Amino acid sequence: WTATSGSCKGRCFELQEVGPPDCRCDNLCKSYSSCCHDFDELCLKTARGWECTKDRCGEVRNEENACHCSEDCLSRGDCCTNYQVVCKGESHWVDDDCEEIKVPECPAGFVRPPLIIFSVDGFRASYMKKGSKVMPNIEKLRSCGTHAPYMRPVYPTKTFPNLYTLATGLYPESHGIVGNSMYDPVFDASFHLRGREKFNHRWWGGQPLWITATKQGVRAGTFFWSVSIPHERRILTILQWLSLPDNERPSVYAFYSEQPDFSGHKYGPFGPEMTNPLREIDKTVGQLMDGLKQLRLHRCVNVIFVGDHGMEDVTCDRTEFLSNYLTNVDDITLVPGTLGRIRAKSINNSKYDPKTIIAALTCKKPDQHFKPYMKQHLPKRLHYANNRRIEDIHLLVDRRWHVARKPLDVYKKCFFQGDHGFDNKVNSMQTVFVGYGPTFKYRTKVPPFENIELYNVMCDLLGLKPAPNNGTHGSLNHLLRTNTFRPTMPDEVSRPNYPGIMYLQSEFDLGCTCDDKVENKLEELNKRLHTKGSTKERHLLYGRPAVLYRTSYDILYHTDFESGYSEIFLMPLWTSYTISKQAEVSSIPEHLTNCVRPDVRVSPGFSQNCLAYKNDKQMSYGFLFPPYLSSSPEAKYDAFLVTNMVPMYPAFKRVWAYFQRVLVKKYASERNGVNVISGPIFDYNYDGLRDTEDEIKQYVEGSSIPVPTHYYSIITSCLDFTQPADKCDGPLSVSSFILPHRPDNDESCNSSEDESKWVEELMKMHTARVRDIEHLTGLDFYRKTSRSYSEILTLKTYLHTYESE
Ligand SMILES: *[C@@H]1O[C@H](CO)[C@@H](O[C@@H]2O[C@H](CO)[C@@H](O[C@@H]3O[C@H](CO[C@H]4O[C@H](CO)[C@@H](O)[C@H](O[C@H]5O[C@H](CO)[C@@H](O)[C@H](O)[C@@H]5O[C@H]5O[C@H](CO)[C@@H](O)[C@H](O)[C@@H]5O)[C@@H]4O)[C@@H](O)[C@H](O[C@H]4O[C@H](CO)[C@@H](O)[C@H](O)[C@@H]4O[C@H]4O[C@H](CO)[C@@H](O)[C@H](O)[C@@H]4O)[C@@H]3O)[C@H](O)[C@H]2NC(C)=O)[C@H](O)[C@H]1NC(C)=O
Ligand SMILES: CC(=O)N1CCC(c2ccc3ncc(CC(=O)N(C)Cc4ccc(Cl)c(Cl)c4)c(=O)n3c2)CC1
Ligand SMILES: [Ca+2]
Ligand SMILES: [Ca+2]
Ligand code: NA
Ligand code: NA
Ligand SMILES: [Zn+2]
């Protein structure tokens, strides 16, 4: 109940929401149907429209008008945004030449440059070039400020998960807004686009920027807006708030536009009907900039122009139906459209079986336009699993398609021509970022980056300490003129042991065999030097990785590779090796096919054993440094050390062997050498973070050898590929992957074919940032380079996406 007979006189767009049952006058009151009776009359004035005309100039103030053109309007802070242009001979902001903003040029009483975040829904990245001729204000922001060619949203590429990511710096799995529609089984409650459950604070986790600011003494309301408040009134409200007294005035503001998304759904991303909404959003930007220019704030405020996701062509005819795959379609609940989430319709049905659902949805139709996954098997770069609101069964839908349960869902709901929500690496899903103001750089293009990084930058713009989040603070320092954050590298927690030769061959009883008994003081000293680290500068190019947790591990040197060998997990945490452009690929010699060799630097008690693999009929093994890339027949023996062995399902060995035998050399050829760091990952609780020992769910049968859930590789070379990877003077280039260690290749529908037709496609899907591997391993890479730390943080956040232009 709301006692709506209170009044909004003197309270229009008040910043502090008043508590029930008292009636409200803030920018969200309409959403709750709780505005005071006179909110429309007092707060949503529309008389005479939004623009001054010549006849209105110097008018007698009429308090009924939407905005004013009377002489007093500047001091009242309520002129129409074009007042100075029409009445005082001034230019529109868009018509002024851009001039570098070297320092904030702020009115007296401004303690810091305010931040205005201008969020556009469904603003696809390519609109910035394709729509440029119809968006002059946005084009000026872009060209004069700092811009990226595109910004990567989070998955799913839907509004609420992305806007809340922008506000918190958190993945959806961590902030809790994992879709536009959700069921929380603990709450037993549902969150929907339409309705009010979504207003309950229990859905919304993390700490959004307005709370971070308020806690630290910086005034900031929430960034939401009731949909019925017209954009011109939103802009005038922002400008009026900026005219508040110093002690009352916020330092951060948010404008939101539902366009161009609303039209994009109706017309497609590039429908001819899309030009008008782009023109209209541009005109709103120009109202804001003219309004700031009026207030003498146009060289004081930092403005961020940012989107939540892009927009793809999607029509009703491109729908896959689960009723064409499943017997039991009535026993499931599906969250449908551009992604699928499946759970049981009833928790009382004990005949519901996820295994049978997945199998019925796997590679059943030749051109099948979705792929089922158990959530832990989704690409780790999506960071979409560690939340109870994310159903165990997920469907990754191909761009341009939908999934639905039954055909009647689609015609008892063709209307629409656009949609979004797909994998966040998809080109059509990318969105925009421009920063303009004194704290951003001038006429600067930055590489594409992820929206999870922006919360830290907004905190830097405002002088705030960010709450713990998923950005990498410092990775976007290159966007900023000043206010950079100067991080220090984390401290190494565990220092390595450097074992020498400490065991005789006969101390080992590992059940391993090797034909290595086939027997010079020239090369004997040489092999000793290799074991003490003489080739280490070739194979460890960027320093040893730091271990950021407490553990026991050994550094092991070899002619062709270096590794950090865990005494606890019985295998390397990392193995590092460089392959030059001139490297030759060789075979595993016949006599060495089943060779495994005890490592006399590491105790039998801290070694794997071959008997465990013989007995585990499901599990085989591979090697981290590939024997195929040995520098000489003699060095090849090191590759068969038991300390280089890792457990691998036979189905995974098909993937791994092709990567090692074919793809590393291909990359070295293309990139002018590569440095490779490879290793295991254990993430049985799918939280994106390194497992401790007591979280491991699977071991090689009868042993303490833990089975990785994934294998990673980080592949580094010189950005200037005229220089070899091992003699690079400047910036680096990286690509990485986190491959799921699965006992089948059911994910790859073409896996019966030669590896040349499916393995690289799998790897591309499981592309990763170095930072993702850092979280999953507790290792810190690139500790010893010639590059600035912020540049290295940017490098660690890079994702190689394998998309076109
Ligand atoms: C992305 O960045 C984020 C932010 O840094 C990273 O997330 C952090 O990761 C930490 C480790 O997973 C985690 O720290 C834990 O916090 C527990 C206290 O949590 C509450 O308080 C914080 C701080 O205000 C708050 O943010 C939390 O918010 C979560 O939960 C609410 C509601 O439940 C949600 O609204 C909100 O969205 C958020 O949910 C997300 O996180 C939770 C986990 O906290 C997930 O379950 C959700 O699915 C969702 O992802 C909380 O309100 C604290 O209790 C933990 O300590 C336990 O674990 C340690 C191990 O070190 C152990 O030693 C302790 O004894 C203790 O164990 C006891 O409890 C166990 C569970 O019952 C039990 O099994 C034991 O036997 C013990 O009794 C721990 O310190 C931190 O909360 C999150 N923060 C956020 C916001 O998500 C994220 O890792 C980054 N991602 C990547 C990939 O890098
Ligand atoms: C967490 C919190 O403080 N809550 C209290 C307010 C509550 C809430 C009440 C009213 C409301 N009315 C309209 C919208 C639509 C909207 O504003 N948009 C689509 C833009 C937008 C802008 C910024 C962000 Cl971060 C997002 Cl996700 C969406 C909205 O979402 N509303 C929400 C939510 C919980
Ligand atoms: Ca949106
Ligand atoms: Ca984990
Ligand atoms: Na075996
Ligand atoms: Na297959
Ligand atoms: Zn939309």
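Note that chain A carries Swiss-Prot numbering, so the residues on display, from first to last, are 51-463, 468-573, 576-591, 617-886.
Looks like X-ray crystallography, 1.4 Å, at least that's what the header says.
Just so you know, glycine gets a Cβ as well, placed from its N, Cα and C.
Among residues of the same chain six or more beyond the domain 'SMB 1' (54-97), those with a C-beta under 8 A of the stretch's C-beta atoms are 112, 114-116, 246, 249, 269, 271-272, 274-280, 283-284, 287, 290-291, 300. Residues annotated as domain 'SMB 1' in Swiss-Prot: 54-97.
Quoted from Swiss-Prot, the note attached to the mutagenesis of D171 to N states: Abolishes lysophospholipase D activity. Within its own chain, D171 (mutagenesis position) has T209, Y306, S307, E308, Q309, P310, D311, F312, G357, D358 as residues 6 or more apart in sequence whose C-beta sits under 8 angstroms from its own.
Under mutagenesis, Swiss-Prot gives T209 to S with this note: 15% of wild-type lysophospholipase D activity. Counting Cβ atoms from all protein chains shown, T209 (mutagenesis position) has 22 others lying within 10 Å of its own Cβ. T209 (mutagenesis position) carries a helical DSSP state (H, G or I).
What Swiss-Prot notes for the published mutagenesis of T209 to A is this: Abolishes lysophospholipase D activity.
Taken from Swiss-Prot, the feature active site, nucleophile covers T209, and the record attributes it to experimental evidence.
Residues annotated as 1-tetradecanoyl-sn-glycerol 3-phosphate binding site in Swiss-Prot, with similarity to another entry given as evidence: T209, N230, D311, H474. Under the DSSP three-state reduction, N230 (1-tetradecanoyl-sn-glycerol 3-phosphate binding site) is assigned to coil, being neither helix nor strand. Residues near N230 (1-tetradecanoyl-sn-glycerol 3-phosphate binding site) in space but far in sequence (CB under 8 A, at least 6 apart, same chain), listed by position: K208, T209, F210, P211, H242, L243.
Record note (Swiss-Prot) on the mutagenesis of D311 to N: Abolishes lysophospholipase D activity. DSSP assigns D311 (mutagenesis position) to a helix.
Under the heading of mutagenesis, Swiss-Prot lists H315 to Q and annotates it as follows: 20% of wild-type lysophospholipase D activity. Proximity of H315 (mutagenesis position) to non-local residues of its own chain (separation of 6 or more, Cβ distance below 8 Å) is seen for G172, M361, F470, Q471, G472, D473, given in sequence order.
Long-range Cβ proximity for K430 (mutagenesis position), meaning a same-chain Cβ under 8 A and a gap of 6 or more residues, is found for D764, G769, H791, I819, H847, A849, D853, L857. In Swiss-Prot, the entry for mutagenesis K430 to A states: Impaired secretion. No effect on lysophospholipase activity. The structure shown retains the original residue.
Summarising the annotation, Swiss-Prot assigns Ca(2+) binding site to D764, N766, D768, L770, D772 and lists experimental evidence as the type of evidence. In sequence order, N436 constitute the residues six or more apart from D768 (Ca(2+) binding site) in its chain with CB-CB distances below 8 Å.
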Summarise the domain 'SMB 1' (54-97) by DSSP state, stating how many residues are helix, strand and coil.
9 helix, 4 strand, 31 coil
Tell me the Cα distance separating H474 (1-tetradecanoyl-sn-glycerol 3-phosphate binding site) from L770 (Ca(2+) binding site), rounded to the nearest angstrom.
29
State the count of C-beta atoms found within 10 angstroms of the C-beta of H474 (1-tetradecanoyl-sn-glycerol 3-phosphate binding site), not counting that atom itself.
30
What does DSSP assign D171 (mutagenesis position), in three states?
strand
Between the Cα atoms of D772 (Ca(2+) binding site) and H474 (1-tetradecanoyl-sn-glycerol 3-phosphate binding site), what distance do you get, rounded to the nearest Å?
34
Helix, strand or coil for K430 (mutagenesis position)? Use DSSP.
helix
Interval bridged by 4 absent residues [Cα of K463 to Cα of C468, Å]:
10
Compute the C-alpha separation of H474 (1-tetradecanoyl-sn-glycerol 3-phosphate binding site) from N766 (Ca(2+) binding site), stating it in Å without decimals.
29
Scan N230, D311, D764, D768, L770, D772 for recorded positions whose C-beta lands under 6 Å from an atom of ligand 7 and note them, or write none.
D311
In the same chain, which residues outside the set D764, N766, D768, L770, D772 have their CB within 8 A of the centroid of the CB atoms that define the Ca(2+) site?
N436, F763, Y765, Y767, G769, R771, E776, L857
